[PDB]
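Single-structure report; data block below.
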Amino acid sequence: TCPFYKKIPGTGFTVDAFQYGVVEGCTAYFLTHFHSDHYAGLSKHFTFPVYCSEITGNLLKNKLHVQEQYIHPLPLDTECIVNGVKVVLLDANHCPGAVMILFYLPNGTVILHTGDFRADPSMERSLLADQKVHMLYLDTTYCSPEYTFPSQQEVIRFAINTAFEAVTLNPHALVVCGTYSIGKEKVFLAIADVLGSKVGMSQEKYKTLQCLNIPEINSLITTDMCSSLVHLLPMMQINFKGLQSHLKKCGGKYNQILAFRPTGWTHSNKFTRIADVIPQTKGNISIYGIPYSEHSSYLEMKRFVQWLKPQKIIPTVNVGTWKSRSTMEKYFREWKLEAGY
Ligand code: NI
């Protein structure tokens, strides 16, 4: 049955709640983004109204076959009315199409649900700056001080420089990038752009990417693997066996693989700077794990909350153990005492 932290009090709404069958009293289902742990349950047989971004709505129609009459895409940064309640969608700085949702309840309460987000100071100048928020439903994925990671910009610099060096030393090396969901597209697109190649991929992944409004996508991606020296493969195939196999399939076009696994976090971060990262190597295959995150670090999360000063925080992640919950609640109290709210 539906957990309380997916339910918006004083409305008929739910958020990211499609795996519970018909939720009692739900008149509209919102979807923050197209990741399977959040859309799980949607299909062509869903007949309740779904509210979401334009990009998310493209993906629902084309990938899951949800019928068009039930998809209600909303523009960003725009006050809209849903079943008599004012809502706004804000950019979540997560994956393409991912939003945060502001709800303005009829009794004066204002609620922000972050969905999945990577907090950024740019958010301190959206429609959030303009009123008080009473309740924050917060993506607490990395809510512990050990989770530090570099900016996305520093991680993409490292990846472009590494790949450009490798292919310039050996014009017969192939670059491979792992993927399993939308998100982290900058990794493979920035590498392709520095090498003057398109990114080659399966027809299914190409279709997914064409749903995203990314300018000049026909320009950067392709299904013709032969013509490309940057290949996208499932994340599961990013190991020595999977990559030796792929290299066999390229018919002696290539004699080395440099592969990237963009992970969220790995405990290498506590002891290492980005500059100091090294691959795992076997034979003519090297694998780099790079800390490209689409969730807030601990310090990013803390800053956002100390700026917003909500009255009540409801975590949405790590809520299944008493130790995790207690840890998070202790950090929330620290933040509030330090900031004076
Ligand atoms: Ni997500």
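We number chain A the way Swiss-Prot does; in order, the residues shown are 700-1040.
This entry, so its header tells us, was determined using X-ray crystallography, 1.5 Å.
Here the Cβ of each residue, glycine as well, is placed from N, Cα and C on the backbone.
In the structure as shown, the Cβ atom of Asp838 (mutagenesis position) sits within 10 Å of 23 other Cβ atoms. Listed in Swiss-Prot as a mutagenesis experiment, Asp838 to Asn is described as follows: Impaired nuclear focus formation, reduced interaction with PIAS and increased sensitivity to cisplatin.
Record note (Swiss-Prot) on the mutagenesis of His994 to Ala: Impaired nuclear focus formation, reduced interaction with PIAS and increased sensitivity to cisplatin. DSSP classifies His994 (mutagenesis position) as coil under the three-state reduction. Within 10 Å of the C-beta of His994 (mutagenesis position) we count 23 further C-beta atoms, all protein chains included.
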Whole-number Å value for how far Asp838 (mutagenesis position) lies from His994 (mutagenesis position) (Cα to Cα): 8
